[PDB]
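Enquirer: Below is one structure. I have some questions about it.
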Amino acid sequence: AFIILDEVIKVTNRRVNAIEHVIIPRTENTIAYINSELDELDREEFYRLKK
Amino acid sequence: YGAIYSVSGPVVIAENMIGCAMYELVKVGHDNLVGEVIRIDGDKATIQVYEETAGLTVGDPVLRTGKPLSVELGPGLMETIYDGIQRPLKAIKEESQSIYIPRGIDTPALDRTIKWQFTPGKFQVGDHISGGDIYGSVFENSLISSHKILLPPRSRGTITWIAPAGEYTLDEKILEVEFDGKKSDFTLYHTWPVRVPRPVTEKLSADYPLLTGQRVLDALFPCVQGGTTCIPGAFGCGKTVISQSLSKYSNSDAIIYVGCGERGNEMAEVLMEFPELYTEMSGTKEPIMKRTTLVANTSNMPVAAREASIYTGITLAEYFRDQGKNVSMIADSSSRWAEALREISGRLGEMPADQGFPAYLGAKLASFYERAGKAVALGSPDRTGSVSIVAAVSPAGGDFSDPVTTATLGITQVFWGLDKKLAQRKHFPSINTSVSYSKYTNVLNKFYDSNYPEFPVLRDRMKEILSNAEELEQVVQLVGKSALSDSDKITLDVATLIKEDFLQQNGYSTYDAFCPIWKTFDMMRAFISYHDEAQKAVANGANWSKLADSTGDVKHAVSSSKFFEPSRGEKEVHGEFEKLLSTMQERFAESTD
Amino acid sequence: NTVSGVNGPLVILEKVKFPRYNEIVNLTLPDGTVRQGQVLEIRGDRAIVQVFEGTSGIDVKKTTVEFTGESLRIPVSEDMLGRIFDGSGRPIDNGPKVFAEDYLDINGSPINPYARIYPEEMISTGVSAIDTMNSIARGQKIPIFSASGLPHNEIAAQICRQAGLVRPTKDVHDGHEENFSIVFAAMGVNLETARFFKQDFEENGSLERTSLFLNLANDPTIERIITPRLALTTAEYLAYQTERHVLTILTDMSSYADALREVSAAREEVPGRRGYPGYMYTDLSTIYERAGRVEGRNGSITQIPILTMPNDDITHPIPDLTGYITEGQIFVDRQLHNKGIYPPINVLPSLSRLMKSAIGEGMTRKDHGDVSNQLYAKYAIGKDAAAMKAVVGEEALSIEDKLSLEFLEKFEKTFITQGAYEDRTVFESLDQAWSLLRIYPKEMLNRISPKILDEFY
Amino acid sequence: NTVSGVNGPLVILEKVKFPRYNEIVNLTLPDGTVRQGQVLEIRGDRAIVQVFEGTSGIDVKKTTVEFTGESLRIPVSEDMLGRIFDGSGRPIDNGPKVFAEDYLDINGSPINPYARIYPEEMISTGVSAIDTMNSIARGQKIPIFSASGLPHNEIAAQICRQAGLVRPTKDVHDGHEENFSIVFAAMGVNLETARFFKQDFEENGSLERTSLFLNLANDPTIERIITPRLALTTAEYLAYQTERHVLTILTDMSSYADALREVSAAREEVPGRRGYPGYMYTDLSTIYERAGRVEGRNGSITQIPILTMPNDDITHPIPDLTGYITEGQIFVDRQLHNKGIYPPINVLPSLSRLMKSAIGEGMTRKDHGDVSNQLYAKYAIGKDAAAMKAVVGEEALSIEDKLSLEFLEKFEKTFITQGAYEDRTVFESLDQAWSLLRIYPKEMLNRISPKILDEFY
Amino acid sequence: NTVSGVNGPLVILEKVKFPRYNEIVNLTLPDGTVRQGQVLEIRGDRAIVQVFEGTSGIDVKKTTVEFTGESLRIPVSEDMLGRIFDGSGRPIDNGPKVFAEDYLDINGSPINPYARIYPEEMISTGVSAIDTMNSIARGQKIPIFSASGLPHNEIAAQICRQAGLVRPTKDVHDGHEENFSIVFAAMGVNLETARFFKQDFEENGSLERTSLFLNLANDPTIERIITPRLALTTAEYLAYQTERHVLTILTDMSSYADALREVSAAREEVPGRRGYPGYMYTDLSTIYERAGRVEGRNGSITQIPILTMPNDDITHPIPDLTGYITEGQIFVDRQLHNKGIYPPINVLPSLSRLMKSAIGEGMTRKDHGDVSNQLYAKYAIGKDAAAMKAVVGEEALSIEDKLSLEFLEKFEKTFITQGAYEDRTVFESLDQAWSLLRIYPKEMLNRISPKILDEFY
């Protein structure tokens, strides 16, 4: 069992790093950048109607 | 009188108009087109013109009719397909050779040439009458007289003359009321303005259901008549199918089908389907179509008409509610109606503040919806009527957090979900438990307990299975599981069944979407029972693989029981399901030991 | 003179300067319909009126005007309690009106006397899950942040009805001796939803204790924004003059914010993010100025607004700004609703800003703070334990997780799950707390003083 | 009738009341050239015109105008076919006027009977991937959603090529018994690609059967929107008077949409959501108006529009508004393209709702809608099984997910991958689909009636 | 004439039509104080002015206007170093006066004579990361991209002070033969900043070396925009007339851009992407065009603008625009700063596309450019490996990856780590760089030409 545990721990240590370092900042950058562009289209329209 | 100052789109400006009301019907042009002065800024009137423009010139006379835009309510509304202000389509089809009314041509809302059979009421010479009272009837519909000839709301006086039975026309006089001298002559049809709601004596509690016939609808929360209901769509998730299927199962005495700004092939489809398709109880003669009044607008018609469509429909639903008939208002889709308000907002030259949709949108979406409900019929004779609005809603901002969807969820009480991704795998309606809620649940479930179903118990448990199953599924994806507790597998497994039997239904296979409310109770009963045995078996010891395999033969049968509908008797609780229950317990014993 | 024109619900009347700001004017149509309006703006040689009555069918040459000579004020009396009104204070109880003892300004109030002694004493609602975890003090602004996958309105009937019945249970603890009144405002309500609240208060014997204002989702926007303004004034008259605690329940804040978006572009001004006004705030603040303890220091206006987000959208201006003024919020879970736990509120993202100072004494315990800590931390570990269990199994689950697994189901089924007419003060909540906790050993309960614990485990 | 000003290509004319909506004017330039223009708006004591040939040479007092006196109408001939025509007509493209048999209004004012009559029998596009999954019926509008970074042009070309090759296969099927006509309206397309379209019609030997109207992206914006309107009017003539089945290809809807935005930057009308007109929907609907089944069942016009997604999202205005009108959609696939596949569409975002009821029998089976549904279900899972592999590994994968992975590949390179001169019968498509689908038991297949699945397994 | 009105930084004058564009006018306050402005817009019988100084206190008929009748030009002298000036065309510090021998316009073309021949002479900062990886030339434009957690002022000063000691070592080498001049302009920064800078220049050398323009944050936005223009006039004269190389340090460039943003908000001018003007491109350009070698070709203006990024994003409009225009990019990293590296310059995205113009070869090695490319390439691989070290561990990374992780660590801590006064010659840097390359084997250094690797190792 002991040899079997050693083989599994390595797959498991890899995953804990993988999520934090890659996934979480990829989600952050995508969401915020699209949020910012999306609000811009809406704001300029108001200014053009007003003008 | 007035003069056309400018023609800008389908929208017309006219100068020299004063002392006019803001819903006045106006005749624009030298062709005498229908139009409606929504607003006036000084002398200039903006008019929504409900016919095309391709040759309207300035300097042409504009004549006010001296009254609002109204609709005519009375005999011969059934079995006719109308546009959004009501013109009889059939008469046009032979005569003009057109379906979209061309300029130079106009016809009035009801027929003039058709005589009707008039039967006297309960009232006689000298009797006082007021709004929503029954002055007579005309025999229309398959199964009952549906047309009660009612005195229009807010009008009163004494009837000096009630005419005798015979056949009469609807431009012909048959009643006179005296109240301030002779009040007026009345005909069969009576007038009411569409932008103005009808009054009711009072609002009443919803407790009566409508049989939608849709197994997934009947299962997860109550089906309500008097209802307020939304179903999300997106155009390509089986939504049209479940609407026409819904029109056929509806068990209401009258159905008013409303095309907001639809496909146009579908406005053909519902027309062809109605006279040759049989209703659930089955009518006598032209089942669905006799019971149906149709307002049909395609996108291609004038946006002035598409704006009006929904109003015409609710005033018809409301008249019928006051007749003491139970009515289904089926509307598809409100977002197209909202898109129509938006088309007008840019053309008039308004200021939108809701992503290019008008600021006015929120007050109009709400005002319209509040007209549905169960209520006590307008008038003295006392009857009960209802209008249940089943409304489709859809994106329009492209988001799901766009104004259209924000306003609609707030005003509605019932939401049953639909997901596009699952719908593609073919399991529509593919209800999202999380977005779904019902307020009606408590009163409706109390009613159903009296009616015989033990429903409420199952309902919580149906929801409970689907909820835990959802959560478990993210945990299988996220960690990338190497094991599961033996109970959790059962939860997931029992949810899969729910998917097939309820959620997977096809509205053109009537073996695969039809169950009465009791049949629905029995099928769900079987599932909830399976979960109950299965949870106990693991507890007493037995492996999951043992549980699944030994249960085996009854597990196949329940899966495959979605291919049934009443056809073994006129009975709503079957031997089919009752036999399964005892066999299921027998199976449980095996699993356990 | 006559009406110059109409564009939207805006009516442009050609008049000199004769009405003062906010003066009601009566537009007299000759067709049996009299309509009232308020000048929204007065400008030179023109005034802009939005009509209370209708919105369309106005003449531009046959209308005549009369000046009422009275700017908008609310007739406030206290024989208003036990009566149903509409969005302009007219009765829908039917029968003769109640009239006034005062006409008080609705515009921001003509005297504004609100707190510079922070909230003390505890207010209970009648639900253990709200009281212990999210404690509310007299005049403290804690709203219920809700979503559209829940019936937000039901949960709202429940807090109103059960509130002020707690006050007699407190009279027995001898924490209260003063008469409690309740002010209810329903904004953008459906008929069916509206009747549901009236019938519920009627069962409890709370109807006599409350006044209800209904503005329906079919009545003008202007009428709808006025609806909370009238309600905040009634509560204030009772707090000030007669030294009463009044709890005002403002549902639905989204209806009110939406109404403001309709009047944003009605006006000649330019909105902010996502089309919602940048001066949305100014308006919201008007509600909030009336909120707090009145000078006299034994009367208050306590406020619970309900705000519904579309799908918990915090991209939307409305929860982000509203959340700043207020001191905490109560977050409701769809996940619990779906399981069939009702009420389905989750106490873990929920907050009460000042909680050791949002309670009183003699109607709370001092053990209140200690239990709020214990209850919270174990429910959170339990949420973790559910997810864990699924991966690891039960044949490899930790002994601490088992206690946390059980704790998760009992906290939900005892503290959160409770009946539609159950009532709770802090003592009752507190007894139920100790029975959940009893199962953990004393050495796992360490956020609690050894004193308290040896007495209540 | 002298010029007041010119702002943009839009021209402000002073003239006194006379012109009707969409009345043509002749612009007399001082260089001795007459150019045509349309009144977009007629007003009091001015009309505003936008000119179809350029904008050059507009002066104030050196220009004069004279009226055509006639609203815009198409000079229509049925000998128009076999020839290359243009919006205004040029002699250098060999077609300086149609030489009219009838003048019909382009707005279908004489008559326009459509959309109360239901779609008839199935028609072959020769592509298996469209025909099984989506039902293309005579007298239906089903659009092609296309995207950038992908030659959308190539897909339009494959449709043109395959049109007229299907029609003898149908004549035997009894899907056809009347003539076949292609009406090609090109607007805003690249010049190089326009020439590739012209060569495709000649090669097939289908030049005779088609009429071309070509509008460039250097030809003015009002002119650009009117060209598809001309071509649909021509389709109505053939379909109704001489009972032709018309397939009209209208490319590229993106160029139409753009035109809408640029105009109305100088009218009273003022664009909607993101600078795209709120009345963009009205424009669209005028194109969809002259499409559908025809009364009395003399012929049909069937329409296949080509839309290019410019941002590569369908949440953008051009796909979004158009999609609500349309009866389903067929959306392309970016990923297949990169691989090298042609035609590179995918089936997961592609759905036709009216599929079961529309179709005929005797060259499209009863099992057609059944099998589509099954093919999508296995594909949804296959796509997801790829995604779980990326993140975690073979950790959440299993025997079921592993099958699905195999399925996604075999389907992509066998069903979707075909030739561009391959004519595929609806009978062929179904035969191939079943062969592929053998990968799971009969008991795993329950998205199909157990009756049907035994016959055809 | 007299002030009509005032709306923000815009002033409405009711005047007469004789004024020309950017003609100075002086506003006489009732205090008898005169403040200067220039007409931004002129119309018939009226003007809009933007006043440099102030923006409030401006009256009506108690105030008066007086015309100067000279459009703004800056009084430029060559005796400007050592002399204290204020950013307003004169010292308001009471520093030594400006004098004039020419008055030169700031419009962006006075007599402007620039590069028909690109930079070829190397100018060093004494800092390896700057010089080796990107290089600096006698016309080079390099943006310092800085942050709100980096100290922007310390790096700004660092680059300038160390480039003054190196630059005479380069004069002796015959890289130069002409003077060095510094023009330092601070615009609208804090007092704390301003003081700091002056202190830094004194320590290293003197303040005789540099000329100072000081502008205070309390002074308007309109002042801030003129502040760099004043710097440009100073530098162009020195290069043109007296064949001096001029080095301009322009802090803060972001300060200037926000100012532009304010005169479109309180103007009716509609802004572009992210609320930053549409004509933002032109405003920025004006600074950057007036760079390169100056006629005679011994004079020059070389630019180092200093940008502080507020969000620290590379999607913000200011860093993006600047980058396309400028001949290089120098990115300074918060993470290096934290770790203890000074200067803490990250070269991962530092790039020059005009890399050839930037390097030298007649007073620097020819090998300089060849080594730099290899270094950058090997640094980048070393970063790809760093992310992979966190994920995968050392449990699968390759023999080649291990060399690249070592290189990365040795590279930060030796090359980029330099004393506060320690200056490195460009030749010595090569030797350091060769130490960094030396650990990799001859098969890993395969991309480089064989000739160079066998020669120098």
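The residue numbers of chain B are those assigned by Swiss-Prot, with the residues present covering 25-283, 738-1071 sequentially.
In case you wondered, yes, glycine gets a Cβ from its N, Cα and C as well.
According to Swiss-Prot, the record shows the following:
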- B:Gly257, B:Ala258, B:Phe259, B:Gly260, B:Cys261, B:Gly262, B:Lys263, B:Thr264: ATP binding site (BINDING)
- B:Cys738 to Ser: Reduces splicing reaction speed. Inhibits splicing; when associated with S-284; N-362 and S-737 in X10SSS VDE (MUTAGEN)
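Walk me through the surroundings of each of these features.
Expert: Using a 10 Å radius centred on the Cβ of B:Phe259 (ATP binding site) and all shown protein chains, the other Cβ atoms total 22.
Cβ contacts within 10 Å of B:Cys738 (mutagenesis position), excluding its own Cβ and spanning all protein chains shown: 26. Look at B:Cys738 (mutagenesis position): DSSP puts it in coil.
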Enquirer: How many Å separate the Cα atoms of B:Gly262 (ATP binding site) and B:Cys738 (mutagenesis position)?
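Expert: Computed Cα spacing between B:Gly262 (ATP binding site) and B:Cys738 (mutagenesis position) is 18 Å.
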Enquirer: Pop the Cα-Cα gap between B:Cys738 (mutagenesis position) and B:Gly260 (ATP binding site) into the table, whole Å please.
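Expert: About 17 Å separates the two Cα atoms.
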Enquirer: Hey, how far is B:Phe259 (ATP binding site) from B:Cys738 (mutagenesis position), Cα to Cα, in Å?
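Expert: So the Cα of B:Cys738 (mutagenesis position) lies 14 Å away from that of B:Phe259 (ATP binding site).
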Enquirer: Should B:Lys263 (ATP binding site) be counted as helix, strand, or coil on the basis of DSSP?
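Expert: Where B:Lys263 (ATP binding site) sits, the three-state DSSP reduction gives helix.
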Enquirer: Can you count the other CB atoms that lie within 10 A of the CB of B:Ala258 (ATP binding site)?
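Expert: Here the count is 18.
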Enquirer: Do the recorded positions B:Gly257, B:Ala258, B:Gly260, B:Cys738 include any whose Cβ comes within less than 8 Å of a Cβ in chain D, and which?
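Expert: Contact set vs D: B:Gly260.
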Enquirer: How many Å lie between the Cα of B:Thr264 (ATP binding site) and the Cα of B:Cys738 (mutagenesis position)?
Expert: 13
Enquirer: Test of understanding: give the count of other CB atoms lying within 10 angstroms of the CB of B:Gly262 (ATP binding site).
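Expert: A count of 23.
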Enquirer: C-alpha of B:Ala258 (ATP binding site) to C-alpha of B:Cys738 (mutagenesis position): distance in Å?
Expert: 15
Enquirer: Under DSSP, is B:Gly257 (ATP binding site) helix, strand or coil?
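Expert: In the DSSP reduction, B:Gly257 (ATP binding site) maps to coil.
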Enquirer: I'd like to know which of the binding-site residues B:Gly257, B:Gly260 has the most other Cβ atoms within 10 Å of its Cβ.
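Expert: Result for the most crowded candidate: B:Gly257.
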Enquirer: For B:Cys261 (ATP binding site), list the number of other Cβ atoms lying within 10 Å of its Cβ atom.
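Expert: For B:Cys261 (ATP binding site), the 10 Å Cβ neighbour count is 24.
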Enquirer: Within 10 Å of the Cβ of B:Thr264 (ATP binding site), how many other Cβ atoms can be counted across all chains shown?
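Expert: Around B:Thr264 (ATP binding site), other Cβ atoms within 10 Å: 25.
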Enquirer: Please work out the number of neighbouring Cβ atoms within 10 Å of the Cβ of B:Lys263 (ATP binding site), leaving out its own Cβ.
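Expert: B:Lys263 (ATP binding site): 22 neighbouring Cβ atoms within 10 Å.
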